[PDB]
Amino acid sequence: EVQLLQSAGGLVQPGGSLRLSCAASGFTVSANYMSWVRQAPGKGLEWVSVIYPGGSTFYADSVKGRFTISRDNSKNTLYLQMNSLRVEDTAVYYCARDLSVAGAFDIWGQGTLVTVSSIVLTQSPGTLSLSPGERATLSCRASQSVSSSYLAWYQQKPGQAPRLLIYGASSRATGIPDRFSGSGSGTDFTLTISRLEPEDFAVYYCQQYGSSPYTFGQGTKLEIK
Amino acid sequence: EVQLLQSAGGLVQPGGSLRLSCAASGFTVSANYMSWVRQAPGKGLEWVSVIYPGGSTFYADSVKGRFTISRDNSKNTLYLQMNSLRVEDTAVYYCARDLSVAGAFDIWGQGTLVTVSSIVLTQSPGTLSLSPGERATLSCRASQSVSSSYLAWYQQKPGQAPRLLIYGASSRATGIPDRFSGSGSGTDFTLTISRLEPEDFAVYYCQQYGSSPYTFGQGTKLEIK
Amino acid sequence: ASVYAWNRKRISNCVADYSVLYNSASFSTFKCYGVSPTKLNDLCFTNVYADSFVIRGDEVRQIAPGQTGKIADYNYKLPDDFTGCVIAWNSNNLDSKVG
């Protein structure tokens, strides 16, 4: 039973220090890849940092040096210490495990909110209002034209954590119904939903991995005419 | 002589912004619950938001994030901001104090209308056309089989604000006369109107509370053969 | 005791017996956080409190390190330093009344 913690729902004074914590539910944190993403409400998601087994850390290009993420094996935790923070850093700070080759961010944390003082990848279709009873197509394009299997699809949920849909556009994740299909190659990839269910109205994202710092799509929503 | 006034009768440009207003006439908004309900003409009523004392706000399942509700105690107002809006949003936006346990929506607002660019609870009987001089039975069924006292009844009026008939299906509200009775338990609740009067022909709704987001019935109308 | 008057009990100096906690199948809502769910015999924090109440149904899930609602606004509240966690039970005729 996967289970993760993200409890940082507290206002921070200007130029303050904040301490996070992501726990574990049976699996060791030093034997698997840890990762953090910034949800960036009002836009697509972004990558923050990756904690390797061992403890070698990789940071995003936007933030250098100021972020300091540490792993505690005694308490089985994934702490992150933010130093003095600046404007436009208010977003959600999801944490997860990483198995990019076989399942990209299969599980996630629970979400948190931090306040403030006082590869070119896009998604083509858009809202594409539709009704249940037919199929729909979602197209994700890249400017680098990754060869085969470095794209992943995620389903954001209102107020909840994202869920992995397909990894590498070749094999779906476990627990995914047989009504999701994917195809495409070269620079553009297509996802198709069949027999649309009321419990499917959610935002879809495509993230590129196995390359330069991870980038998500802008975000595609679903609406009923 | 409590009064709840609203003033939002203005057309909206595509993806426009609007600010509703709900006031108070004697009772402070900082110590009582407030809630918003969508009339949805041509269909049963629904729910939008609930605010407790304090000011934590819970939104409906259909709408998430985009709504922005706020309270101003200095001017005693219940402001609600509509951001860029999509299709299928033309309805009335009633606001009312919520005391679901002891009196469900005793007083309502006055109503408004915002245009656009360019729980399984059902009411069984239906129209049931009759004539004054006898009684009638209205049946409301719920799939979750709520235990004792978490369903109430509302009465509409053409152009006026909705009224409360009985709260908890056990005792009627103040000013409600002795010609209305309620009974039933388990799955179905029955309401009876004896000695039909000219000022009784109105749409009757049954609503559920004390649970997941509130749901109203589809709508039962009284008509004369 | 009920939720409005929640009772607490402090555990004095004794050897903690947490082995029967995980081997008991009566626990089905041990969704809780804090220390690792395996090294309970390797931690002996200075003081421990057990607080009890009888909240009903799905309202239990609102107990979390930071949450609001009809239960977690004017009643038991969870801070961000809630080391330890929550165990839930199941209701039956033991706590029930036909009337």
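Residue numbering for chain C follows Swiss-Prot; the residues present correspond to positions 348-446, in that order.
Each Cβ is built from the backbone N, Cα and C atoms, and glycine gets one as well.
In Swiss-Prot this protein carries:
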- C:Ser371 to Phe: In strain: Omicron/BA.2, Omicron/BA.2.12.1, Omicron/BA.2.75, Omicron/BA.4, Omicron/BA.5, Omicron/BQ.1.1, Omicron/XBB.1.5, Omicron/EG.5.1 (VARIANT)
- C:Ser375 to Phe: In strain: Omicron/BA.1, Omicron/BA.2, Omicron/BA.2.12.1, Omicron/BA.2.75, Omicron/BA.4, Omicron/BA.5, Omicron/BQ.1.1, Omicron/XBB.1.5, Omicron/EG.5.1 (VARIANT)
- C:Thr376 to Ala: In strain: Omicron/BA.2, Omicron/BA.2.12.1, Omicron/BA.4, Omicron/BA.5, Omicron/BQ.1.1, Omicron/XBB.1.5, Omicron/EG.5.1 (VARIANT)
- C:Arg408 to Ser: In strain: Omicron/BA.2, Omicron/BA.2.12.1, Omicron/BA.2.75, Omicron/BA.4, Omicron/BA.5, Omicron/BQ.1.1, Omicron/XBB.1.5, Omicron/EG.5.1 (VARIANT)
- C:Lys417 to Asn: In strain: Beta/B.1.351, Omicron/BA.1, Omicron/BA.2, Omicron/BA.2.12.1, Omicron/BA.2.75, Omicron/BA.4, Omicron/BA.5, Omicron/BQ.1.1, Omicron/XBB.1.5, Omicron/EG.5.1; May enhance affinity to human ACE2 receptor (VARIANT)
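Projection of Swiss-Prot feature records onto the structure.
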residue: C:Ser371; record: variant position; DSSP class: coil
residue: C:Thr376; record: variant position; DSSP class: coil
residue: C:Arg408; record: variant position; DSSP class: helix
residue: C:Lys417; record: variant position; DSSP class: coil
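Long-range Cβ neighbours of C:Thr376 (variant position) (same chain, at least 6 residues apart, Cβ-Cβ under 8 Å): C:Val407, C:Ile434, C:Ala435, C:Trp436. Within its own chain, C:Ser375 (variant position) has C:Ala435, C:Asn437 as residues 6 or more apart in sequence whose C-beta sits under 8 angstroms from its own. The Cβ of C:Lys417 (variant position) lies under 8 Å from the Cβ of C:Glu406, each on the same chain and at least six residues away in sequence. In this structure the alpha carbons, written CA, of C:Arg408 (variant position) and C:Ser371 (variant position) are 21 Å apart. By the criterion of other Cβ atoms within 10 Å of the residue's own Cβ, the least surrounded of the variant positions C:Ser371, C:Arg408 is C:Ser371.
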